Amino acid sequence: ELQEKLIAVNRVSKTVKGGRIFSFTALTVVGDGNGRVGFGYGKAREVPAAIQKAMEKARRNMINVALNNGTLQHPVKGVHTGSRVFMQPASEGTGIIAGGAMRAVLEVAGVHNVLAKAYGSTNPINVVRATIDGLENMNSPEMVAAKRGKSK
RNA sequence: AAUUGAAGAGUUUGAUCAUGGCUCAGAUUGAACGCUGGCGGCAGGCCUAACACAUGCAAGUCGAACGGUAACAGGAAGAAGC
């Protein structure tokens, strides 16, 4: 029900005096399908501990979205460290087209139809953060109406 | 009811990010090659040497234009091995 899924796991090194301390880092996302998307990175000495810590971190700091019935109400562009993401409402289209490290996060967010493309360095963590920031910056028509004096 | 519309992955380093190129996952062709190979329908078949060509054929028709008859179906002008 919590719609949890990780994206990639990578191992790191410390290069200590006695050799190398091989640790592990994770990347997980959590959601339900009506917003409430969270992410977690997670570090540990072992892969299972790292992914558990990533899931626990994703459990908190969960930010909601103002999604339409199955997509966004407007195209959006998200920018981050070295990754740029473009989202288009893409009505019907019997599904998404997004690629790695991005299709996972929206299938977690629950939006079935969306045109998602990534320009720039394809760092999973950076593209996920860019997508989260773009979703946060996205605004709903009801919100903009109440802000601006709808009169529509 | 007549363009409703987009995927990424690996690689610099003890590990990170970015820049940056390289490679791969798709279609597609007048395709060639290797292996294999049953049938039918449709389409295609010198991209290179506008290099050179044996041979045969691709533009003749009209006698209702004409002088003509080489023909010859020759009835028929004539004759007959009858």
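We number chain A the same way Swiss-Prot does; the residues here are 10-161, in that order.
Quick reminder: no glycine exception, Cβ is built from N, Cα and C everywhere.
What Swiss-Prot records for A:11-74 is domain 'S5 DRBM'.
In Swiss-Prot, a published natural variant is listed as A:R20 to L, annotated In strain: SPCR9; spectinomycin resistant. Not a ram mutation. Other C-beta atoms found within 10 angstroms of the C-beta of A:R20 (variant position) number 10, with every protein chain shown included. Taken residue by residue with DSSP, A:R20 (variant position) is part of a strand.
Annotation note: A:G104 (variant position) sits in a coil segment as assigned by DSSP. One entry in Swiss-Prot concerns the natural variant A:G104 to R. Its note says: In strain: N-660; suppresses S12 streptomycin dependence.
Among the natural variants that Swiss-Prot reports, A:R112 to G is described with the note: In strain: NEA-314; neamycin resistant. Neighbour density for A:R112 (variant position): within 10 A of its CB lie 16 other CB atoms from the protein chains shown.
Swiss-Prot gives this note for the natural variant A:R112 to L: In strain: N-421 and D-1023; suppresses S12 streptomycin-dependence.
Taken residue by residue with DSSP, A:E151 (variant position) is part of a helix. Here Swiss-Prot notes a natural variant, A:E151 to S, with the remark: In strain: B.
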**Request:** Would you count the other CB atoms within 10 A of the CB of A:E151 (variant position), including those on all shown protein chains?
**Result:** 11
**Asked** Cα distance, A:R20 (variant position) to A:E151 (variant position), nearest Å?
**Response** 45
